[PDB]
Amino acid sequence: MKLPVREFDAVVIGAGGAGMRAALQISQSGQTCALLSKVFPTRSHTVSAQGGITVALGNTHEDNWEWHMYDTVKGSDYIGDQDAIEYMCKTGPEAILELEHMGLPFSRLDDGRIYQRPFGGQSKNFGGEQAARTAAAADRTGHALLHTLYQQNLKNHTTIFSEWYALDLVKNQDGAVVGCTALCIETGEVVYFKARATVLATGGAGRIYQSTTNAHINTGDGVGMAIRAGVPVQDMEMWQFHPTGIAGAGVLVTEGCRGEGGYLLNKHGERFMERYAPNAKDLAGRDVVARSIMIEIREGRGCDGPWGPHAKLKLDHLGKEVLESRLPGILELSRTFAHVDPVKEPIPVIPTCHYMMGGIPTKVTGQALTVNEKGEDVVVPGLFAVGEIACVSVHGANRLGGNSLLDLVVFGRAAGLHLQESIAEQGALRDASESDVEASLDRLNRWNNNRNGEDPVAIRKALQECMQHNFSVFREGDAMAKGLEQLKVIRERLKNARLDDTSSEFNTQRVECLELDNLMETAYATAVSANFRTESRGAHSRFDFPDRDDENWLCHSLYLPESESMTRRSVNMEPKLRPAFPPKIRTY
Amino acid sequence: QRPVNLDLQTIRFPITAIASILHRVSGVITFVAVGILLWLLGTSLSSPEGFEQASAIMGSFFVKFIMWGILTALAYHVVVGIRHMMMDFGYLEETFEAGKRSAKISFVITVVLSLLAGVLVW
Amino acid sequence: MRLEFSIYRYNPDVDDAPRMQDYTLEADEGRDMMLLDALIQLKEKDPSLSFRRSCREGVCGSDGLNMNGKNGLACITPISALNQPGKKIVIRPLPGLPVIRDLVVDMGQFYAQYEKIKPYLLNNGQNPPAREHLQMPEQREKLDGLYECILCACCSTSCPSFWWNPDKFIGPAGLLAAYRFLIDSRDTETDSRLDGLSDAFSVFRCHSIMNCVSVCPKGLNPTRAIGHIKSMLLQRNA
Amino acid sequence: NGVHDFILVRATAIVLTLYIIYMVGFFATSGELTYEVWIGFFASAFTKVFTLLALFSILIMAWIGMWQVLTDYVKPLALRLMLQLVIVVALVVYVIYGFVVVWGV
Ligand SMILES: *Cc1cc2c(cc1C)nc1c(=O)[nH]c(=O)nc-1n2C[C@H](O)[C@H](O)[C@H](O)COP(=O)(O)OP(=O)(O)OC[C@H]1O[C@@H](n2cnc3c(N)ncnc32)[C@H](O)[C@@H]1O
Ligand code: HEM
Ligand SMILES: CC1=C(C(=O)Nc2ccccc2)SCCO1
Ligand SMILES: O=C([O-])[C@H](O)C=C([O-])O
Ligand code: SF4
Ligand code: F3S
Ligand code: FES
Ligand code: NA
């Protein structure tokens with residue numbers, strides 16, 4: 001070894017909600033743990049979460065986790081693993097109450113209990129009356145959650161490597177993941193983080209698009225690292241476009257706006273969601289609401305102005321008091337990025353890339369999965385994944401609002417609780433050779449040695465425009481085929497991209513160049529998968545295949561990196577505590 | 001070793017910050033001023049001759065200016081000092097607006113006392 | 001229209017000392033972008049320009065900068081609020097902290113003070129709740145204006161007291177956090193926390209300079225919080 | 001401790017504010033300052049006590065105040081302790097000199 005080796009029981013790549021909850025549990029279980037993050041932990045995208053955490057506490061009204069499971073299963077359009085969803089909704093309450101005991105500043109009901117607001121895809125009695133089970137701290141829940149978790153990691157004395165950048169996973173000759181190489185952003189030092197368990201918690205990748213609600217740091221590094229390591233990704237074509245991103249800015253305004261009583265209007269002042277979704281109205285599934293808005297615009301009923309084509313989100317009727325109390329966050333966002341005061345005027349909104357439903361296939365234990373030559377599932381020894389980088393899958397083809405933060409906590413904790421048994425199950429892993437570690441640096445070495453190559457900025461903007469045009473809310477065969485070919489060309493330009501900053505002391509250019517590789521891998525996997533699934537399910541909508549096909553496509557899509565081809569995995573439909581919810585027609 | 005940005009000339013300072021740094025300065029000056037006031041007092045009380053001598057010193061224009069400065073610095077320290085104690089006891093709000101407003105009022109009150117100090121010295 | 005910048009530059013492997021570099025950026029005449037928008041575009045022409053950023057919506061607290069002499073967030077500071085006919089838009093790092101590279105400062109000491117006040121719920125365990133701790137809306141409202149802190153360090157890096165004793169004075173942000181737990185009805189170690197804040201530096205280095213309040217991007221008021229802490233210290237140790 | 005200083009500074013601040021009002025009151029209402037009216041004012045038991053009380057208050061006020069300034073701008077230990085020695089001695093000298101001046105009036 002001519003490279004510093006830092007050995008730990010577990011190496012958690014990512015300090016978001018999922019990463020910090022996992023690190024917390026792993027440490028308390030008696031194992032050493034290194035928490036990596038390319039930004040200061042509290043700068044993670046989780047910090048921007050607004051709405052809250054969907055969980056069946058039963059505070060606002062008598063609730064049932066089975067009701068929550070139903071809403072989730074239906075919401076995922078029936079490709080969400082029901083055994084995993086069952087675990088999440090059942091375990092939810094305890095896991096969330098645990099956060100409150102950590103000091104999380106939840107909003108409060110008059111009786112002192114945690115405040116719960118209505119949200120999209122929430123009903124009582126299995127598809128009945130509207131429900132309200134999204135626990136929230138105003139509309140800064142993500143902020144409250146993340147900081148509380150960081151505070152808990154401080155109290156726990158967790159070993160945190162802040163502003164370190166994971167490059168690539170390290171594999172031994174047996175094909176097992178035995179850690180990863182990382183770049184210290186401050187000094188430029190490259191180190192091999194050796195571990196018996198490498199937990200990917202790197203978040204989403206909304207930045208593969210021209211317009212997204214995601215932070216600049218959401219570049220899908222986890223997806224890229226997985227793909228380059230031979231690990232398959234799942235349901236990458238399932239991209240959730242949040243109905244209400246600020247038109248012309250992309251900045252998100254919480255679905256809590258509609259959960260508190262706000263509704264959408266077109267240029268004619270019609271509350272059009274009553275037409276598209278007679279029952280749930282403005283609180284229908286996000287995939288449905290997003291399309292409804294785009295149909296209004298596409299047919300000339302959308303509003304225009306400085307912000308560009310959009311729909312109006314009316315909130316003023318709620319009153320100054322309720323707005324400033326329950327939704328102060330969106331008041332500042334709207335006034336700042338839209339120059340609109342929600343207390344007096346509707347907010348200009350338009351569907352914006354928001355959440356990645358796809359990712360690395362995992363068991364409830366967090367263990368990463370791949371498939372053998374027979375198509376059978378086999379665990380990837382040493383590799384794990386939690387959060388938005390994972391595809392459990394508990395969200396299927398459409399995630400419910402508030403289910404992500406729940407996902408982070410429940411499965412981040414799950415990975416921690418079952419880490420010891422997972423490590424014993426996988427057995428001792430053979431040491432990585434000096435060439436094994438060296439292979440993980442090939443991608444870094446290329447940048448460092450490329451001076452006269454192409455301008456990466458042009459490559460990034462071309463990539464984002466391709467995804468925006470050909471893989472947005474509405475898709476079609478012809479457009480996706482061309483988008484795929486364009487990506488192949490763009491991917492070739494990237495192989496000869498240049499790094500104009502060669503310094504080592506906090507060189508952000510090198511970081512963003514390395515991130516670009518991951519944007520490419522994520523974008524390509526998404527494209528190939530989109531073309532693959534010839535049907536319309538959840539957020540995936542094709543004009544050439546407008547119907548949902550339960551005979552041919554009641555399953556997950558799987559992108560195989562080594563053959564750059566597609567295959568399929570079974571959707572789990574065998575809950576342990578109740579019968580499975582059978583696939584039926586999905587309307588709101 | 002690493003450099004730090006602490007070039008005071010490149011930084012904005014609100015009226016509250018100016019008022020604060022002046023209160024510290026006025027405090028230091030008053031510390032030296034006490035000794036000078038005591039030295040003067042001791043002379044004016046030792047004998048009938050010492051008093052006339054003290055009067056003559058107060059006649060000097062250069063001494064008149066300095067004496068005015070001492071009284072001005074003292075006046076400021078007292079007024080702004082009370083401003084402080086009024087916030088400590090809740091008589092003044094601790095908002096930025098209240099901070100500005102009380103600071104400006106402190107300056108005005110000080111200017112008035114500075115003039116009355118001038119009258120007392122002519 | 002044309003925009004002119006004067007930006008703080010430093011690279012330990014190249015620069016003998018810090019320096020200011022002139023930047024020009026053609027902007028859309030009838031479009032008002034944020035400072036962060038400009039910085040990102042400047043990096044497109046000069047890839048060597050280093051600075052922190054992430055959420056670009058004023059929540060994460062990554063891009064705290066000294067703009068035209070005053071601290072704030074680049075992501076929510078409009079170019080129109082900085083642009084003055086004849087003068088360059090001056091961009092410098094947050095004052096007081098060691099400069100790692102260009103506009104990036106070492107927040108070590110800032111985090112250190114944050115940890116010193118033990119920023120985590122301390123509940124003795126007695127009288128445990130059936131489910132979640134019961135906190136009335138009245139009690140919960142005491143946390144408003146305190147828990148919203150994004151740890152951007154705009155306040156502390158503008159406080160002279162923090163400049164002179166960054167290792168002893170907790171600073172605006174840290175003290176805001178301390179009070180955040182001091183008045184949390186769920187925290188049971190109020191007396192213990194106060195006993196660790198009775199020295200001459202921790203809290204009493206604050207002299208109501210009020211640089212903290214004016215710069216806070218979230219509109220928080222560290223001065224009032226510190227004021228409350230002082231009262232509690234008196235009620236207990238006077 | 002921090003709380004102790006905070007209180008002492010305000011305690012003496014209140015005393016010295018009253019003393020200044022007292023001293024200003026006289027100056028602003030006495031006309032011609034003849035050597036006679038001057039010595040009569042400082043011969044009063046009330047003036048003597050109030051003045052010495054003020055000097056003690058200045059000692060406490062100034063010492064705490066100057067200590068805060070030094071601990072801010074003067075880092076070198078040796079240099080700071082020496083400056084604190086000079087300052088403290090001077091303050092004590094003020095009070096003592098005050099006793100000698102008034103006791104012989
Ligand atoms: C964008 C968004 C999402 C969101 C939301 C509002 C916005 C604007 N509001 C939500 C809500 O109200 N309720 C809810 O359930 N979800 C909401 N979301 C979605 C949700 O917040 C996110 O999906 C969730 O926060 C994801 O958390 P996760 O922990 O999985 O990902 P992260 O928070 O972004 O953290 C990722 C960490 O990984 C580190 N990282 C990334 N790359 C590297 C490398 N290469 N090396 C080392 N570390 C790396 C990042 O630093 C980050 O800390
Ligand atoms: C008479 C001689 C006096 C001297 C030599 C003196 C000197 C000082 C000094 C050096 C400080 C420290 C300021 C700092 O650290 O920035 C101070 C503080 C203070 N002084 Fe005085 N002072 C005197 C009288 C008074 C009087 C008459 C008042 C009337 C209100 C007063 C009110 C205060 C207050 C309230 C503070 C606290 C400053 C703070 O907390 O920021 N002082 N003094
Ligand atoms: C630290 C402190 C002051 C100070 O250092 N102010 C200051 C110094 C330099 C530049 C501006 C303000 S004035 C009030 C007492 O405490
Ligand atoms: O709209 C929100 O507040 C946010 O979008 C919530 C989730 O869960 O994604
Ligand atoms: S108090 Fe305000 S300025 Fe200070 S760290 Fe918190 S958010 Fe930033
Ligand atoms: S600027 Fe500093 S002095 Fe106190 S009022 Fe704010 S912490
Ligand atoms: S970028 Fe997150 S606060 Fe400015
Ligand atoms: Na996912």
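This deposition comes from X-ray crystallography, 2.8 Å.
Just so you know, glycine gets a Cβ as well, placed from its N, Cα and C.
The active site, proton acceptor annotation in Swiss-Prot covers A:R286 and rests on experimental evidence. Around the Cβ of A:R286 (active site, proton acceptor), the same chain contributes A:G120, A:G121, A:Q240, A:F241, A:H242, A:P243, A:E255, A:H354, A:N398, A:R399, A:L400, A:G401, A:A539, each under 8 angstroms and 6 or more positions distant in sequence.
Taken from Swiss-Prot, the feature FAD binding site applies to A:14-19, A:37-52, A:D221, A:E388, A:404-405. Sequence-distant neighbours of A:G51 (FAD binding site) (same chain, 6+ residues apart, CB-CB distance under 8 A): A:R117, A:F119, A:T134, A:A136, A:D139, A:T141, A:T254, A:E255, A:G256, A:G259, A:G401, A:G402.
According to Swiss-Prot, the feature substrate binding site maps to A:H242, A:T254, A:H354, A:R399, an assignment based on experimental evidence.
In Swiss-Prot, a mutagenesis experiment is listed as A:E186 to M, annotated with the note Allows recovery of protein cross-linked to SdhE, SdhA is flavinylated. When Cβ atoms from all protein chains are considered, those within 10 Å of A:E186 (mutagenesis position) total 17, not counting its own.
What Swiss-Prot notes for the published mutagenesis of A:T187 to M is this: No recovery of protein cross-linked to SdhE, SdhA is flavinylated. Counted within 10 Å of its Cβ, the other Cβ atoms near A:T187 (mutagenesis position) come to 11, all protein chains included. Following the DSSP three-state reduction, the secondary structure of A:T187 (mutagenesis position) is coil.
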Less than 8 Å, Cβ to Cβ, versus chain C; work out which of the recorded positions A:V47, A:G51, A:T254, A:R286 satisfy that and list them by sequence. A:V47
If you measure A:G14 (FAD binding site) to A:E186 (mutagenesis position) at Cα, how many Å is it? 17
Apart from A:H242, A:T254, A:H354, A:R399, which residues in this chain have a Cβ no more than 8 Å from the mean position of the Cβ atoms of those residues at the substrate site? A:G51, A:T213, A:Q240, A:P243, A:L252, A:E255, A:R286, A:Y355, A:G401
Nearest to A:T187 (mutagenesis position) by C-alpha distance, among the binding-site residues A:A18, A:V39, A:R43, A:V47, A:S404, is A:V39
Among the binding-site residues listed as A:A18, A:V39, A:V47, A:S404, within 10 angstroms of A:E186 (mutagenesis position) by C-alpha we get none
Count the Cβ atoms, other than its own, that fall within 10 Å of the Cβ of A:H242 (substrate binding site), considering every protein chain shown. 24
Across the listed substrate-binding residues, A:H242, A:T254, A:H354, A:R399, what is the farthest Cα to Cα distance, given in whole Å? 15
